[PDB]
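Notes follow once the structure below has been shown.
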Number of protein chains: 2
Amino acid sequence: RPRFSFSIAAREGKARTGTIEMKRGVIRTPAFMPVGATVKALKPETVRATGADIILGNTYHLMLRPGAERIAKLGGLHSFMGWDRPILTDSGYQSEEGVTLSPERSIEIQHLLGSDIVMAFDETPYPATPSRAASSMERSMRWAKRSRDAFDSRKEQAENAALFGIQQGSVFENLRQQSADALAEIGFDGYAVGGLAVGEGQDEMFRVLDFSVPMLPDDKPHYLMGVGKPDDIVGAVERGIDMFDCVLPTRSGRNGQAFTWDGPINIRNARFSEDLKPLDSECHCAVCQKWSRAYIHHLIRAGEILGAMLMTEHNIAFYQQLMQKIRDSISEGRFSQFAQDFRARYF
Amino acid sequence: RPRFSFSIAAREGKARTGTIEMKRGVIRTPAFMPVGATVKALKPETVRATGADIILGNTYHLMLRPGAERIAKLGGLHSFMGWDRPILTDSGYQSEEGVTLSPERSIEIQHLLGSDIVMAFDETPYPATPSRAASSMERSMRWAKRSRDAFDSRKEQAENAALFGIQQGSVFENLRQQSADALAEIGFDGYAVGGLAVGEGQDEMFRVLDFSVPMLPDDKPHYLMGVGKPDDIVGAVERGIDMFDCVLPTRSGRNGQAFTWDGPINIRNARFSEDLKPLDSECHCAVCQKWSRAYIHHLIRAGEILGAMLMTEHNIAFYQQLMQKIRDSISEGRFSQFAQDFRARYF
Ligand SMILES: [Zn+2]
Ligand SMILES: [Zn+2]
């Protein structure tokens, strides 16, 4: 495989479906990346069986424990945790130099972990005034150039990994445009939309995506960081987003929240205590094949680890099934119909 | 298969190896029964993959949550938890009537759960005076007859399950003999040695097994309740024990203790932080195939659920491998050699 190739196979409006090819494997887009040096309560083989093509790791947590250098001594993150496919690492979400973490150190840590997709080191709270959002965006663009240069100066990294830049600008169209321009001038393998899902609400997030995603190079992947709920994902794909990561399915799962095509349910609710149905009626996951709502209700009420395991496997599988229906519906020119049907039933 | 058939295929001194056949499957003896309505941190398929033929469930915990009647409404324990092979249930470890639980209720609960091997309801703290141990043993034998009659009066249970009686008597040879006599006069499908592993220490436990196990019918299985460490198991098999249950491998596992052929290790110890070796050098389990001491050290230090999962899978697999080496060495007439070699290396 090449270091990085993104190809778009089908479109419908702003939505796209395709593939990213990398040395460690192929990523089907739109993609959901489960968040990890573990996807909580799941073996990597289980994560793969749900359909994930790539997972996310964190520069912040891993650098603290067990340490980036230690992981590199041990053979890198893939070998450490037993996941042999692509890994995307966030950059580590104050001075011009960095945070006491700088762009250079961030890129180095991601190298030491052996990340396949490296994120530029970026700085913007919500709400923000125009002045503050601009100051922050500009710093982020200076740090984006430092990230680019640090990555390129490390031959092994530049030859085997990819680098994504992150658009800032808060909710302001002019700053988003400046930011997109800056990032394209530097040039990256993909472009994230940063600075959303930080308290603005779906309506506002969608409004900003509406003008922001078209500013980015059309021929490169578009990653919406930290999103989100199933309906956030569907709307964001309608606006041109190709990649997602979020802790909801894992975290939610351990707290009793199961995703279903008829909306989320809280399995701890006494109404499930004698419910022999699977979590979701249509889900093809191993959990829905084998165990009832009643059993999983019991496990979660009892604080049993197997409850966390089963809830998490189901939720990540649900999310992968969602992404597959999105991909197929775009490939078949019926994604707008799918999005409408999905929302009518989910809500 | 028959309701219950125990056949001995080979012997060496007091040690025996063979099979129990039941409707839900065959049990290889000497057997280790992992303790559960879940074996903590493991899917039942994982439990089976380690080599377990039977697991234990509890009348006490299940009757409290989620309730015996609820589990029967839901189709019984096997269907509830997704384990289709035999399950042994303890009886629920004060008046002549029972505990505020009586023999009759205990047997009924085990029926409602759908237990394959039902334990008689029994009462003896350590240390105990001869007078108190005798009083307690005698009550237990009256309760053993009540258990027998309750089981036999329920046709479905008597036709499809087995009933084991439990020997008491503390550390006193004469009371153990009276107890064995009483139980044989009533007649059971198997015989447990109760009242050990309650604080007496290995030397004393072995001394009591030395005279107590020969008192029991030779042609029926002998179950040592709540034992134990790998060396306890080996010594107890040398004294005629066929069946074991213990929470050590599961509980220990979650606390960082891994069993190995060179003795237990605590994986949280900083010495393992960069150790790329598997938990045990010879172990054939999936955990030792795939992950390092270093990774598992990190997970347990970090309190990650996957740490508990992997430690537990390894430890239960270790125990099953131990039981297989015992079975094979008895079948080959070299168990005394095995026991000596095991101890020399383990210690
Ligand atoms: Zn499911
Ligand atoms: Zn192992």
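For chain B, we keep the numbers from Swiss-Prot: what you see runs 11-46, 49-104, 106, 117-123, 135-157, 159-382, in order.
Including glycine, each Cβ sits where the backbone N, Cα and C put it.
Pulled from Swiss-Prot, these are the features on record:
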type: ACT_SITE; residues: B:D102; note: active site, proton acceptor
type: MUTAGEN; residues: B:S103 to A; note: Strongly reduces activity
type: MUTAGEN; residues: B:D156 to A; note: Abolishes catalytic activity
type: MUTAGEN; residues: B:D280 to N; note: Abolishes catalytic activity
type: ACT_SITE; residues: B:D280; note: active site, nucleophile
type: BINDING; residues: B:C318, B:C320, B:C323, B:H349; note: Zn(2+) binding site
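Feature map: annotations from Swiss-Prot on the structure.
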{"residue": "B:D102", "record": "active site, proton acceptor", "CB count, 10 Å": "25"}
{"residue": "B:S103", "record": "mutagenesis position", "CB count, 10 Å": "25"}
{"residue": "B:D156", "record": "mutagenesis position", "CB count, 10 Å": "27"}
{"residue": "B:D280", "record": "mutagenesis position", "CB count, 10 Å": "21"}
{"residue": "B:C318", "record": "Zn(2+) binding site", "CB count, 10 Å": "19"}
{"residue": "B:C320", "record": "Zn(2+) binding site", "CB count, 10 Å": "23"}
{"residue": "B:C323", "record": "Zn(2+) binding site", "CB count, 10 Å": "23"}
{"residue": "B:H349", "record": "Zn(2+) binding site", "CB count, 10 Å": "27"}
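Among the recorded positions B:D102, B:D280, B:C318, B:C320, B:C323, B:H349, residues whose Cβ is positioned under 6 Å from ligand 2 are identified as B:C318, B:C320, B:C323, B:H349.
Within 8 Å of the centroid of the Cβ atoms of B:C318, B:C320, B:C323, B:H349, where the record puts Zn(2+), the same chain has further Cβ atoms from B:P313, B:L314, B:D315, B:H319, B:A321, B:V322, B:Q324, B:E348, B:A352, B:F353. Note on proximity: among B:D102, B:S103, B:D156, B:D280, the recorded positions of the record, the Cα nearest B:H349 (Zn(2+) binding site) is that of B:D280. A gap of 2 residues interrupts the model between B:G46 and B:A49, whose Cα atoms are 6 Å apart. For B:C318 (Zn(2+) binding site), the nearest neighbour among the listed recorded positions (B:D102, B:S103, B:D280), judged by C-alpha distance, is B:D280.
Under the DSSP three-state reduction, B:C320 (Zn(2+) binding site) is assigned to coil, being neither helix nor strand.
Gap check: 10 residues are unmodelled from B:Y106 to B:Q117, and the C-alpha separation across it is 13 Å. Within the set of recorded positions B:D102, B:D280, B:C320, B:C323, the entry lying nearest in space to B:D156 (mutagenesis position) is B:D102 (CA atoms).
DSSP assigns B:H349 (Zn(2+) binding site) to a helix in the three-state reduction.
According to its DSSP assignment, B:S103 (mutagenesis position) is coil.
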